[PDB]
Amino acid sequence: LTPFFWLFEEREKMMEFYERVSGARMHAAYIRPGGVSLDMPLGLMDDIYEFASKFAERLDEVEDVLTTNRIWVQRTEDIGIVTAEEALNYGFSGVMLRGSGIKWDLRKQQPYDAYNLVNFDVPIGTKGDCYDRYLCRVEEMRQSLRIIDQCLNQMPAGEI
Amino acid sequence: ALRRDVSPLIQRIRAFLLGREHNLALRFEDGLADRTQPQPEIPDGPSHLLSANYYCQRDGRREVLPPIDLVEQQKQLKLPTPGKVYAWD
Amino acid sequence: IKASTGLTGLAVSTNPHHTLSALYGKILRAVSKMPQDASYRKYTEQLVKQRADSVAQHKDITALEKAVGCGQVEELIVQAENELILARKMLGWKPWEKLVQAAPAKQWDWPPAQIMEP
Amino acid sequence: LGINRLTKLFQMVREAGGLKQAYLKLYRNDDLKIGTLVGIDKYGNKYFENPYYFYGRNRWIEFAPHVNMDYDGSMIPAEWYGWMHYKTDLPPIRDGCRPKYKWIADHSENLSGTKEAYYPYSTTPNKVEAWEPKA
Amino acid sequence: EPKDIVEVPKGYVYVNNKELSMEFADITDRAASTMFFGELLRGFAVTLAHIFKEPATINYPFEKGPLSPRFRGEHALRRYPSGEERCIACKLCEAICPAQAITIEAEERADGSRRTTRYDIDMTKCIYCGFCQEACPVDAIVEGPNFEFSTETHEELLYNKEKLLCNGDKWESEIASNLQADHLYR
Amino acid sequence: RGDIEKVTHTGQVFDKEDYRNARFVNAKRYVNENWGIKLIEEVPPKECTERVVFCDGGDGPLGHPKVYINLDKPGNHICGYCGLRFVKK
Amino acid sequence: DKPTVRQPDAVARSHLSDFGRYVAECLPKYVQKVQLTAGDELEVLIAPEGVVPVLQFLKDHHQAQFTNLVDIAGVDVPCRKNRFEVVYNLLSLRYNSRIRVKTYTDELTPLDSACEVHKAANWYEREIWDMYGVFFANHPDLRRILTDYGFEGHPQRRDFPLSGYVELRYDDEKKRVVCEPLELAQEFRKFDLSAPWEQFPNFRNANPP
Amino acid sequence: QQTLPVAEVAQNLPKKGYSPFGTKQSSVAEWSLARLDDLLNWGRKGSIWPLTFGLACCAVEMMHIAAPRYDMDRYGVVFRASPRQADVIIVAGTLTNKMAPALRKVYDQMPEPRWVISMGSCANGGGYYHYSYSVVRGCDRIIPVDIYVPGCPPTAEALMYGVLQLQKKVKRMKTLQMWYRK
Amino acid sequence: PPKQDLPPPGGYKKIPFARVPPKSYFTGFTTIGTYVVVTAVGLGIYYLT
Ligand code: SF4
Ligand code: SF4
Ligand code: SF4
Ligand SMILES: [Zn+2]
């Protein structure tokens, strides 16, 4: 229980940010064909900065608690091995695929948004377990964080 | 005198127990932005340029074509590969 | 020797040259049975022979990997095996022949449901 | 132990009005805190802010006393609603730039499950007229 | 650090290439960890510690919030500074309403003005998307900030124009504040 | 009760023998107390000099779209949107 | 000098274009047409019989190596004698490119199954079978997926009312939920959003018979 | 429509009492039965146990309420998984035809006094999918709804406000006091 | 002053995205040896008890 609750504390901060821009907790309509529906309120940049500032602490607290824990490790590790070939022929993708070993990802290969202007590395596993898949998700959180660093630092002015 | 914190003793033990130097998580008015802000002006766009700005010579929806038939394209006129080989390995 | 293939299930395979050579031989014969005027044939020989000619010059497996590109040997053998099945099925399919069916008029026309001038 | 914390308890407990006036406040609000009278509501409510706490606790309300324990979420009036949500940083006492029109009603609770409840009804006078035999 | 097990190029990070050493100090470390549950002790002390962080529960309904000026909640039909109804029955709000939760019937009031007779919203079909207010050309209808509008009976949710006007009257001050905040920005 | 007697400005009262009255035996029939027709009537008709005036009703982008109203006719001229009234004389 | 208008990847258009001709001249009996949609994707229009051969050809041959089968998208178009159209949108990790295969069929004739080619498709065929009624031959188990049990008709067809024919409630006489003929509190109000003025000349006479 | 009293009116008025019944009871039996109802309602009001049905999209808010920002066990609310031990059911998300018999079955397997909160528009009136061939238009057509929490989804504050409103309904329920008349 | 959301002067300090373990108080040798020492003293005290 404790991991879920500690993280759902921080989920509240992020939803508040969605609320700040769009006006809805979830289910914004903020992204629209001609770009985003609306501009951003001033200062939301800074609040994002402190939130990102603290998120490393929060994520590490749960990470140190739960990644190494024997019960969790044995409870997930070597569960449902997903071999590489079997993964492809079944039409997988995402961190599942990326965990099984395939070095594929849509951001790096078929970039669609400003990801051209951000440098970062995806995580990859080599065991195809639920555990190393879980690790891949955890490292993805960390890597996304630096992506916010790049973008939020370089944000240009202009129309929206 | 700035943020409601547990008394200094419990703070020190708390830092000890965690094993990392602790930084506060609750959000205070001081910590977060000036919560009432001046009115923003959104800078005018580049197509709002006032002249030489014809829609006909910058529009996309009227620019797209129907799909072309490649065989018939040739009839009008290095083993080929869909794209740069990726070492998905 | 490389410790791991980096992928689950895909194990490190020794004698890759022997396996690759053997696979290339069989597929070449498999296309041999094909008719001489089949585009599938025309290209498979040149592609496979290019591969099966690159197989030799680079005794080092890593050197061969760079020379052939297209991925690592462990997957590469699987690519070859796939094509073996393709040729056996291809011979059984006779796809070099001409059109089985002509699409009905207005089949592949978009947008639909619009009157026309005769 | 009591590192200038029992002192703070003495402030809130004593100046509340004694054992009775600390317990009833605690008994009703399930917590006792210290702030400053931001502004007295038109309807007996009293608003308190203190930057010592954080955003959840920054601002709070002591509902009107005559509401014994029937406090409700809707008791906040319109002019104070925005401040209470950290939606406007301008206390209504301070910004007189908001409209002061006449037709504005006075506040009301979620009048539901009671004879005062709203209930919908058609807002179009009938469509087709029936022929009248007398005329 | 132990060496890797698969050599990695850039643009990637393998999260398991690190080797589990067989050095005696390394095995005895792991053995001692299992024999005395050091890792559990680390996690155990964490939760003890994290008692000593102050909980972040808002004492609702006394303490409450925060929201933002754009919050989409109770609907309201505003009135001009004179008190006249802003809505002119242009019917765009209905035409855009994704849920088709809006029904409108308009005629001429005796003065000859274009105004609604029936104006209905079903907040059991509305999605509080705000497309209606983004479309209305005179800011007639707005997603007022109230969100505690909870009813014991389903019928009580189908608002008609009388209910909507009442909310506008009730909430006019706050709605005025938000629009002054966002009109030039929206 | 008066609640189920009042005439909605739209002009509806349930007939005295109409079963749809029943729905209010236990709930109020909300009827608004401000009738736009009366209010705009009270507002006096503004007057100007120029043949053609302009109204936005409200203010800036907080009102209705800017509209130009000619006043050469003898009578009043009602703003289409806001119902404001103009008279040149 | 038109920042609003995007500029596709031209070199990608080059490769897909030449490769598309490769496919056409390698599978003459099946490939009916190969076109390059302006969105840079590549479409391969085949006759119903060659479904598996095309897919098997693609997933296997070196130059294709299109392993992943993203989905089986079903399209319905009355006024086409055999209307129900199918789309097999594939990916190729080796070359980092996407391809689309398309075929047609009526509401009666069956259709080849991709279960034997890509294990990924198994559920999709079940989905189209439920949603349109396009039978699939050799499919292992053609059980319905989405619609509830004992559901009659396949709703995604365009000759099927939006709200369906029946709707459920609960009975006290029978302590059970019963399906009843439709009855709507407010009939779904369409809006007739038809353009009177042709906003697109380029597609007017192009693609004529 | 009514409105709150003004400052001076509040000054005249006394305490609003605690038991919503009041303290005007005539005889010993009346006064005694008033207290026992108050105790019963107090028990059923303070401790209420949702079932966590939570089909969809709305469910995320149904979890955020459990989250530590608007703490709900603070009020005495706990998520018992087993419907035999759950006292309240927060139906949240859409009710498709496949689900309709399931919801019915879960509802009546729960023992009473059972109260249902219809959270979200999808449950209230079918929400955004109202004209769909597969959705139960509302959940009023399967079960007796008690409290409606409008929203899509309702902000967590709105949800637990409704919970308090259910507590008020649980507070004013008259069972012993009015059995005496029965 | 600002008219639109932009980063402040000097940009922003890099966000930390690096794992960091805590103090590693003991090692296999230290832990076990200390355990046996405690047990040995415990045996003696029980003897005297
Ligand atoms: S969009 Fe505004 S003015 Fe037009 S009908 Fe709707 S509420 Fe009235
Ligand atoms: S918020 Fe969206 S769904 Fe609700 S009435 Fe407005 S337009 Fe319709
Ligand atoms: S009512 Fe809104 S939040 Fe709830 S399930 Fe439906 S769409 Fe999602
Ligand atoms: Zn006007």
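We're sticking with Swiss-Prot numbering for chain E, so the shown stretch reads 32-217, in order.
Looking at the header, which is where the method is noted, we find electron microscopy, 3.7 Å.
Here the Cβ of each residue, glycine as well, is placed from N, Cα and C on the backbone.
DSSP assigns E:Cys128 ([4Fe-4S] cluster 1 binding site) to coil in the three-state reduction, outside any helix or strand. What Swiss-Prot records for E:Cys118, E:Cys121, E:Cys124, E:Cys128 is [4Fe-4S] cluster 1 binding site.
Residues or ranges marked as [4Fe-4S] cluster 2 binding site by Swiss-Prot: E:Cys157, E:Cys160, E:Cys163, E:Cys167. Annotation for E:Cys160 ([4Fe-4S] cluster 2 binding site): spatial neighbours E:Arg103, E:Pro129, E:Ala130, criterion Cβ-Cβ under 8 Å with sequence separation of six or more.
Counting same-chain residues at least six beyond the ends of the domain '4Fe-4S ferredoxin-type 1' (E:109-138), those with a Cβ under 8 angstroms from any Cβ of the stretch are 145-154, 156-158, 160, 162-164, 166-173, 196, 199-200, 203, 206. Taken from Swiss-Prot, the feature domain '4Fe-4S ferredoxin-type 1' applies to E:109-138, supported by sequence analysis.
Counting same-chain residues at least six beyond the ends of the domain '4Fe-4S ferredoxin-type 2' (E:148-177), those with a Cβ under 8 angstroms from any Cβ of the stretch are 98, 102-109, 116-121, 123-124, 126-138, 185, 188-192, 195, 198-199, 202, 205-206, 209-210, 217. Per Swiss-Prot, domain '4Fe-4S ferredoxin-type 2' is recorded for E:148-177, and the stated evidence type is sequence analysis.
For the mutagenesis experiment E:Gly199 to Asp, the note given by Swiss-Prot reads: Disrupts mitochondrial function and results in enlarged mitochondria. Neurons present vacuolar lesions leading to neurodegeneration in the central brain. Results in behavioral defects and shorten lifespan. In this structure, E:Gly199 (mutagenesis position) is part of a helix by DSSP. Counting every protein chain shown, the number of other Cβ atoms lying within 10 Å of the Cβ of E:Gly199 (mutagenesis position) is 27.
Cα to Cα, E:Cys167 ([4Fe-4S] cluster 2 binding site) and E:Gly199 (mutagenesis position) are separated by 15 Å.
Shown in sequence order, E:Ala120, E:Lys122, E:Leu123, E:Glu125, E:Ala126, E:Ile133, E:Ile135, E:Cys163, E:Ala166, E:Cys167, E:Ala171, E:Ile172 are the same-chain residues outside E:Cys118, E:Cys121, E:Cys124, E:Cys128 whose Cβ sits within 8 Å of the Cβ centre of the [4Fe-4S] cluster 1 site.
In sequence order, E:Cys157, E:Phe162, E:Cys163 constitute the residues six or more apart from E:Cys128 ([4Fe-4S] cluster 1 binding site) in its chain with CB-CB distances below 8 Å. Counted with DSSP, the domain '4Fe-4S ferredoxin-type 2' (E:148-177) comes out as 5 helix, 9 strand, 16 coil. With a cut-off of 6 Å between Cβ and the nearest atom of ligand 1, the recorded positions E:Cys157, E:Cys167, E:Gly199 reduce to E:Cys167. Shown are the binding-site residues E:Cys121, E:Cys157, E:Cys163, E:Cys167; the one with the most C-beta atoms within 10 angstroms of its own C-beta is E:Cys157.
Ranking the binding-site residues E:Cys118, E:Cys124 by C-beta neighbours within 10 Å puts E:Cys118 at the top.
Calculated from their C-alpha atoms, the gap between E:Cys118 ([4Fe-4S] cluster 1 binding site) and E:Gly199 (mutagenesis position) amounts to 12 Å. Taking the centroid of the Cβ atoms of E:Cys157, E:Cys160, E:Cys163, E:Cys167 as the [4Fe-4S] cluster 2 site, the other same-chain residues with Cβ within 8 Å of it are E:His106, E:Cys124, E:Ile127, E:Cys128, E:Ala132, E:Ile133, E:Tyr159, E:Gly161, E:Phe162, E:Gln164, E:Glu165, E:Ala166, E:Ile172, E:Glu174.
Straight-line distance linking the Cα atoms of E:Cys121 ([4Fe-4S] cluster 1 binding site) and E:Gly199 (mutagenesis position), rounded to a whole number, equals 19 Å. Residues from the recorded positions list (E:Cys128, E:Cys157, E:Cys160, E:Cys163, E:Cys167, E:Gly199) with a C-beta closer than 6 Å to any atom of ligand 2: E:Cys128, E:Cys157, E:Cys160, E:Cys163. Across the structure, E:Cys124 ([4Fe-4S] cluster 1 binding site) and E:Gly199 (mutagenesis position) are spaced 17 Å apart at their Cα atoms.
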